[PDB]
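What follows is a set of notes on a single structure, which appears directly below.
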Amino acid sequence: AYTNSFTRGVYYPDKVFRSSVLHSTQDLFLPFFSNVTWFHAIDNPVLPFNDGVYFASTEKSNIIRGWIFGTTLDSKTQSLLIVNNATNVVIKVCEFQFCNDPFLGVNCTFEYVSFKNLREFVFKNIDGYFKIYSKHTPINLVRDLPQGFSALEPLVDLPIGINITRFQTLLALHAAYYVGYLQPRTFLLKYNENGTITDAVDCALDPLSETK
Amino acid sequence: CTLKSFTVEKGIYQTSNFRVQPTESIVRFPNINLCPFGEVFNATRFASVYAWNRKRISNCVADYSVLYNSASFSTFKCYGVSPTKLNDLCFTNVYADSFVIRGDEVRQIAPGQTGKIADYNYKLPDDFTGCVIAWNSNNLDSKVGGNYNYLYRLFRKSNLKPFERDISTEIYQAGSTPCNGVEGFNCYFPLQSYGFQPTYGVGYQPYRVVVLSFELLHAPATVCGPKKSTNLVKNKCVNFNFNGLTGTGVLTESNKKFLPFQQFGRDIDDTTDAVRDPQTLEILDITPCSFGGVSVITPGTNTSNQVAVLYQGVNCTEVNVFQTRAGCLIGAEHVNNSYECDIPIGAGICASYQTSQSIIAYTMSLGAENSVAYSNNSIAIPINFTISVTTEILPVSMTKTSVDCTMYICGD
Amino acid sequence: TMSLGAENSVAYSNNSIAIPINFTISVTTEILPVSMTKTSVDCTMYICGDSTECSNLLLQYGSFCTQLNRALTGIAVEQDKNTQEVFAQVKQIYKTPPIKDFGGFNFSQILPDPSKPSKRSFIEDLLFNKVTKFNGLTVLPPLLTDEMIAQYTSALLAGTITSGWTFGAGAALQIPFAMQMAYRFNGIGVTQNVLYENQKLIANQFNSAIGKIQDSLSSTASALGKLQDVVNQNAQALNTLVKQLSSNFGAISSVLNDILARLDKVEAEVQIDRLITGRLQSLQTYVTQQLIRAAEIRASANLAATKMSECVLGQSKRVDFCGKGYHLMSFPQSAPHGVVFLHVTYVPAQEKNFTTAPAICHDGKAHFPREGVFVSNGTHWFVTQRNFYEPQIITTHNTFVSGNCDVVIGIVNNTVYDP
Amino acid sequence: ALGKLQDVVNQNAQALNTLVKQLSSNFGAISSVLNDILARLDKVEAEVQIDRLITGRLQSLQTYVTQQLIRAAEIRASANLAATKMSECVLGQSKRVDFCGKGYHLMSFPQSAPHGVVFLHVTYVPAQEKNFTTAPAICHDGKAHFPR
Amino acid sequence: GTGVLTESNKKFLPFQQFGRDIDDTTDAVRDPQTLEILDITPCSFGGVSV
Ligand SMILES: *[C@@H]1O[C@H](CO)[C@@H](O[C@@H]2O[C@H](CO)[C@@H](O)[C@H](O)[C@H]2NC(C)=O)[C@H](O)[C@H]1NC(C)=O
Ligand SMILES: *[C@@H]1O[C@H](CO)[C@@H](O[C@@H]2O[C@H](CO)[C@@H](O)[C@H](O)[C@H]2NC(C)=O)[C@H](O)[C@H]1NC(C)=O
Ligand SMILES: *[C@@H]1O[C@H](CO)[C@@H](O[C@@H]2O[C@H](CO)[C@@H](O)[C@H](O)[C@H]2NC(C)=O)[C@H](O)[C@H]1NC(C)=O
Ligand SMILES: *[C@@H]1O[C@H](CO)[C@@H](O[C@@H]2O[C@H](CO)[C@@H](O)[C@H](O)[C@H]2NC(C)=O)[C@H](O)[C@H]1NC(C)=O
Ligand SMILES: *[C@@H]1O[C@H](CO)[C@@H](O[C@@H]2O[C@H](CO)[C@@H](O)[C@H](O)[C@H]2NC(C)=O)[C@H](O)[C@H]1NC(C)=O
Ligand SMILES: *[C@@H]1O[C@H](CO)[C@@H](O[C@@H]2O[C@H](CO)[C@@H](O)[C@H](O)[C@H]2NC(C)=O)[C@H](O)[C@H]1NC(C)=O
Ligand SMILES: *[C@@H]1O[C@H](CO)[C@@H](O[C@@H]2O[C@H](CO)[C@@H](O)[C@H](O)[C@H]2NC(C)=O)[C@H](O)[C@H]1NC(C)=O
Ligand SMILES: *[C@@H]1O[C@H](CO)[C@@H](O)[C@H](O)[C@H]1NC(C)=O
Ligand SMILES: *[C@@H]1O[C@H](CO)[C@@H](O)[C@H](O)[C@H]1NC(C)=O
Ligand SMILES: *[C@@H]1O[C@H](CO)[C@@H](O)[C@H](O)[C@H]1NC(C)=O
Ligand SMILES: *[C@@H]1O[C@H](CO)[C@@H](O)[C@H](O)[C@H]1NC(C)=O
Ligand SMILES: *[C@@H]1O[C@H](CO)[C@@H](O)[C@H](O)[C@H]1NC(C)=O
Ligand SMILES: *[C@@H]1O[C@H](CO)[C@@H](O)[C@H](O)[C@H]1NC(C)=O
Ligand SMILES: *[C@@H]1O[C@H](CO)[C@@H](O)[C@H](O)[C@H]1NC(C)=O
Ligand SMILES: *[C@@H]1O[C@H](CO)[C@@H](O)[C@H](O)[C@H]1NC(C)=O
Ligand SMILES: *[C@@H]1O[C@H](CO)[C@@H](O)[C@H](O)[C@H]1NC(C)=O
Ligand SMILES: *[C@@H]1O[C@H](CO)[C@@H](O)[C@H](O)[C@H]1NC(C)=O
């Protein structure tokens, strides 16, 4: 199944405050009006990672509660794992033989801890440092991602030094999610008076955007 | 001295620039761990060069002089930083890469180099920023009968990219022979052991290397020199250093809504405009120290050596004293009237001499006011005339210079 | 493919003339830039960020730096000269009487308005409302403030209304405005009784034409485009000069303090000379482009100063110089970094075609018109002036004799009256 | 203060004095005297220093020619105005206000000067106003009469 | 250097060995073997064109 991403997947490109300015930046972004793949949770196939992932989901009580990243995923290499249990967020890199599809039942190379809504995330791995950005918003469309704008805020940056080519989400067991791939693009970003990014242009989408 | 003359004519002359000097130097760093470089440089055993070991260094204060002062090191080459400066700096993270290597081969551990270690064991980026430390390790790493535990890659299909690493033992192909996973004519195992014996000559002896890569960014620093912080100062011209960001200016509290992850702030033209204090976490706006120009206002020295000064664009609190819209004006008797302009100052202000022994400054006269005697049936007609001769001067040409470009540049 | 205009085979014939039965007074707006912002840039403060380790390298280039400040100072001084050449043409600050008895013409939108905190006219406030980094750079104020430029465009206009041509030639000599306009009609070759016989209509056409200037300037964004373009070009040139401080030029970094904070002197000087080399070419490029751009503004200030003298202090005979038609008069309005001229013009209208002949035969003499043309409506022959149809009986006063009937091609037979 | 001609002498003299001074500067070489580099360093040792002199001496000569091309364009704009005042003020009688002195123009006379020209513009200026009552027209036998 | 040498009236003070031009180069000298002062002038008066 497929959907148009519209203008979703913008994030703050660096840790610098700016305001009332049209900044321009080149980075891995989800292209405007890209064609992105839709999945129902009634499954979690292994998916390619390419250069980075935009991931989004819509479930009534959060069924998507983690991810595996790596190349084999099964911990026969250093495999990154992320899970949240509504008390903590728990993050690991491990080679111990945990299960091949470890749904949340309702070497420790690194470790760290900390349709009612749309939940959005961006995952990227430049220099082997695993970066996570996110947003949550009360929007209630079931089929497609909602046409509109919001900027994803950086949560986490893990200096793991590790290779990834595939990923797989983890489900709560005893609801839908969308996946799209980042590409190296130039953007123009509109920073508001209060420093929020409130609009953007994809400078390679079409001749009008290249003019802007 | 500006005009290269002992006599100066009536006018306004931009002689010098003025700027406010900084009063004090402010140093700010996180209140954070004397750094575990000892756990790298004094480790009992180092890696094989084909399988080099990287340690992340972070969240620490590092006295690099413990390294660069020591006689224990045979080489300390450094690129994009000079090693005596490292105690003043701050970095996001540092990566320490460590191994044993044959002593002759150490010359390959630099940016832009080529040779079997650089090509197939450990490749630096050619835009590296970091230091390479090396020492003779013969008494640590050589042994009687030879130490075989240390190896290098002799063969690969293709060279390493910067900080690429390769573990594989699979058979190399040196010709047309298909190797099928076994040695033979032009088919060989890709790794060789050094076998270090203490009898070997210095170029054949084992050496230890540590390479420090500095993660220099405008992101928050987690590795820093031992340099101590000062207290903070506000609303005053100071020199400053935040996490190794040196600058000069006035520091002031501000309303800028930094989001919780944001560390620095910037202007429309991409200058640093604000920071958050690494200890206090307050947002401080930065504005440059005040400056402008020193336009000296003079009648001719053939009339008088008395002078006035305009601190151009400056406010008089930052330098009789009179605040014009053009800047702070300093002299005496800057008195309220109007006259035609003698010397211009700007924004309708002009200045002129009184021989009562003073330079006036005044708002300029545009001319005498005249209500014309108009009414709808009155005309004025001239009873008489005057023939007037008006001299107009115009430039028409200028001196026909020419320059021999070869004789000017090279002098024959 | 673009169209050059409507095609027109005009109805030429060897004996046909067209003469306008009526006229339009038209007022049209001409806008000229006169000056530009007086920037300056301290070459040492721009290049070296005011760092002594860099300044002692910059001295190796010698007098390269002081001649950039000489150039920008010459450009800045001539902006005050350009503003003076245009507005300061009037020797005394004339003002109008309190009563506005100008013969039915209504200058209330053109003259000053003391309701405003700066005493600009109604139309000058439309103009001033439509026209729209801190380290090396500096912006100097102009010598004349807009409140002083508005006193010149007030005097340079109260003289025109009360005294016409005369306040340019010497002392202002008062004349009633309805009579001033009669000698401006007389200057375009229209007999002065055409004004006095049509004075209400002519004043209504003038007042209505000034009303339409409020609407054009209130509505239309491109109207002041020549002034806004001069503001935009200088802003785009400064933005380029400042953004070039971020350029790397082949150093380890573009931030001069971050070179000095990482490298020791003999290693740092090699990086700093790359920044000095690029920052000096970055500033020489700006000063060269400003010296050329200032010559375009000066050539416009010299034009604006001659439209001021010839159109405002006079009655121009030069075609299309003071607007498109037979020029009568012009009024200056100030604008941000420019001047605006309201060119009052006579335009002929409601054309009618008549039979014509070069000369008229009587007693074998040929008669030629002193002023104007012969015309016929069929049954009769008349003299008229050229630019407005006023027919008169042909007499030995409105005609002069030469030669005889045999000489002239297309001569015609009609009796000339002896009064 | 009759300075328009002396200001053109001063600018061209100041531009050449600056062009000659620029030979004394090092531009980052060991010396500004080219013979003292050649008389101290052996060929390939010296060419690295001499290229700093050549780069700075090109850039300072090319700065002079560029500013002279701009100064020459304003002298030509002034020579076109002087050529126009010769034609319209000397060879004729101008009707153009303030082009040709102030007051109504009668004549001009051209005098030569160093690098320039001087026009002695002769003008009529009206000089003793008197007030009078005035009217557009005279009514006589019901006819309106207007003045020629 | 290279030029035309002419013995000249520029009365150097006893400590002064040279006289100088605006590019800092030599305009006049004292001879290393005599108290003679020489003006130095350029050949062709600074070359010439053809
Ligand atoms: C022409 O008439 C006017 C108005 O009656 C005269 O102007 C006034 O003259 C007196 C005495 O010199 C002044 O105090 C007033 O200030 C003048 N009023 C104005 C409005 O200017 C004028 O003197 C008369 N004569 C001439 C030769 O112009
Ligand atoms: C001259 O023109 C002005 C502006 O068109 C006229 O002023 C208006 O007059 C009316 C009379 O009822 C007032 O209510 C308005 O407030 C005035 N201003 C505007 C902007 O409309 C003026 O009447 C005209 N005539 C004269 C003799 O001045
Ligand atoms: C000359 O043209 C003017 C318009 O430019 C004509 O004036 C208008 O005439 C109509 C009809 O009489 C009136 O309703 C308007 O009010 C008039 N306009 C003005 C501004 O007064 C005029 O009639 C024409 N005259 C001739 C002789 O053709
Ligand atoms: C003004 O122009 C009209 C239009 O051309 C003339 O009318 C023509 O007159 C000729 C005879 O002279 C006829 O042959 C045509 O048929 C007429 N009509 C057209 C439509 O051309 C008129 O004669 C001209 N008036 C004067 C006084 O010259
Ligand atoms: C144009 O032609 C007409 C022809 O009718 C002229 O008017 C006639 O003139 C005679 C002598 O003055 C009178 O007896 C007639 O009664 C007039 N007729 C009309 C209809 O008025 C007329 O004079 C000529 N055109 C002009 C502008 O005068
Ligand atoms: C204007 O042009 C017409 C032709 O377009 C001339 O008319 C001719 O006049 C001669 C007079 O001897 C006659 O022989 C012809 O038969 C006429 N031709 C036509 C077609 O009418 C007319 O004469 C010209 N006017 C003048 C003053 O030369
Ligand atoms: C204009 O009128 C004159 C007479 O005033 C005409 O000339 C005469 O024409 C007749 C008939 O051709 C001749 O017999 C006479 O010899 C001519 N001369 C004189 C002095 O009478 C002339 O033809 C007329 N021309 C036009 C164009 O109407
Ligand atoms: C997205 O791309 C796939 C490519 O096979 C296509 O089948 C699908 O129809 C596309 N969706 C849209 C909305 O264009
Ligand atoms: C990442 O792993 C894949 C095997 O899954 C390998 O082909 C690829 O070369 C690796 N990339 C890097 C940069 O190590
Ligand atoms: C941990 O790493 C070693 C060496 O890479 C490997 O032999 C071992 O199997 C890993 N641990 C697990 C639990 O697989
Ligand atoms: C910006 O902040 C102000 C002050 O808190 C607030 O009133 C306003 O709604 C904010 N606007 C935006 C676009 O964020
Ligand atoms: C390594 O060992 C020496 C032994 O004298 C000690 O002084 C030093 O502090 C240790 N650490 C480093 C980084 O040299
Ligand atoms: C040091 O760190 C703590 C972290 O809680 C901070 O609250 C404190 O203000 C800092 N110390 C000083 C003296 O500011
Ligand atoms: C100095 O003053 C005197 C008297 O005013 C005058 O004659 C002389 O020319 C002046 N000299 C200069 C160099 O201005
Ligand atoms: C001058 O500076 C003082 C102190 O900063 C301030 O109170 C005053 O308003 C300033 N005035 C002007 C005209 O800048
Ligand atoms: C002060 O000077 C102004 C002009 O600058 C003038 O209008 C005003 O009358 C003067 N005040 C006094 C008391 O003289
Ligand atoms: C040596 O030089 C001195 C310089 O004063 C001169 O007087 C003398 O004649 C010279 N003698 C010889 C033998 O060259």
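Shown for chain D, in order and in Swiss-Prot numbering: 944-1091.
Header entry for method reads electron microscopy, 3.2 Å.
Keep in mind that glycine also has a Cβ here, set from the backbone N, Cα and C atoms.
D:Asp950 (variant position) counts 10 other C-beta atoms within 10 Å of its own C-beta, drawing on all protein chains shown. Under the heading of natural variants, Swiss-Prot lists D:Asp950 to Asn and annotates it as follows: In strain: Delta/B.1.617.2, Mu/B.1.621.
Taken residue by residue with DSSP, D:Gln954 (variant position) is part of a helix. The number of other CB atoms found within 10 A of the CB of D:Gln954 (variant position), across every protein chain shown, is 16. According to Swiss-Prot, the natural variant D:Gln954 to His carries the annotation: In strain: Omicron/BA.1, Omicron/BA.2, Omicron/BA.2.12.1, Omicron/BA.2.75, Omicron/BA.4, Omicron/BA.5, Omicron/BQ.1.1, Omicron/XBB.1.5, Omicron/EG.5.1.
Quoted from Swiss-Prot, the note on natural variant D:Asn969 to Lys is: In strain: Omicron/BA.1, Omicron/BA.2, Omicron/BA.2.12.1, Omicron/BA.2.75, Omicron/BA.4, Omicron/BA.5, Omicron/BQ.1.1, Omicron/XBB.1.5, Omicron/EG.5.1. Counting every protein chain shown, the Cβ of D:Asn969 (variant position) has 17 other Cβ atoms within 10 Å.
According to its DSSP assignment, D:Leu981 (variant position) is helical. Using a 10 Å Cβ-Cβ cutoff, D:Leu981 (variant position) registers 14 neighbours. Quoted from Swiss-Prot, the note on natural variant D:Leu981 to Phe is: In strain: Omicron/BA.1.
Annotation of the natural variant D:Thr1027 to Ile in Swiss-Prot: In strain: Gamma/P.1; the original residue is retained in the structure shown. Its Cβ placed at the centre, D:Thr1027 (variant position) has 12 other Cβ atoms within 10 Å.
Within 10 Å of the C-beta of D:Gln1071 (variant position) we count 11 further C-beta atoms, all protein chains included. Per Swiss-Prot, natural variant D:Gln1071 to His is noted as: In strain: Kappa/B.1.617.1.
By a Cβ separation below 8 angstroms, chain B lies close to none of the variant positions D:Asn969, D:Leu981, D:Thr1027.
Rounded to a whole number, the C-alpha distance linking D:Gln1071 (variant position) with D:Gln954 (variant position) is 45 angstrom. When the C-alpha distances from D:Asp950 (variant position) to the variant positions D:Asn969, D:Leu981, D:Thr1027 are tabulated, the minimum falls on D:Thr1027.
Across the structure, D:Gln954 (variant position) and D:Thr1027 (variant position) place their CA atoms 25 angstrom apart. In this entry, D:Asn969 stand out among the variant positions D:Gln954, D:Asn969, D:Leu981 as having a C-beta under 8 A from a C-beta of chain C. The CA atom of D:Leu981 (variant position) is located 56 Å away from the CA atom of D:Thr1027 (variant position). Straight-line distance linking the Cα atoms of D:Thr1027 (variant position) and D:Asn969 (variant position), rounded to a whole number, equals 48 Å.
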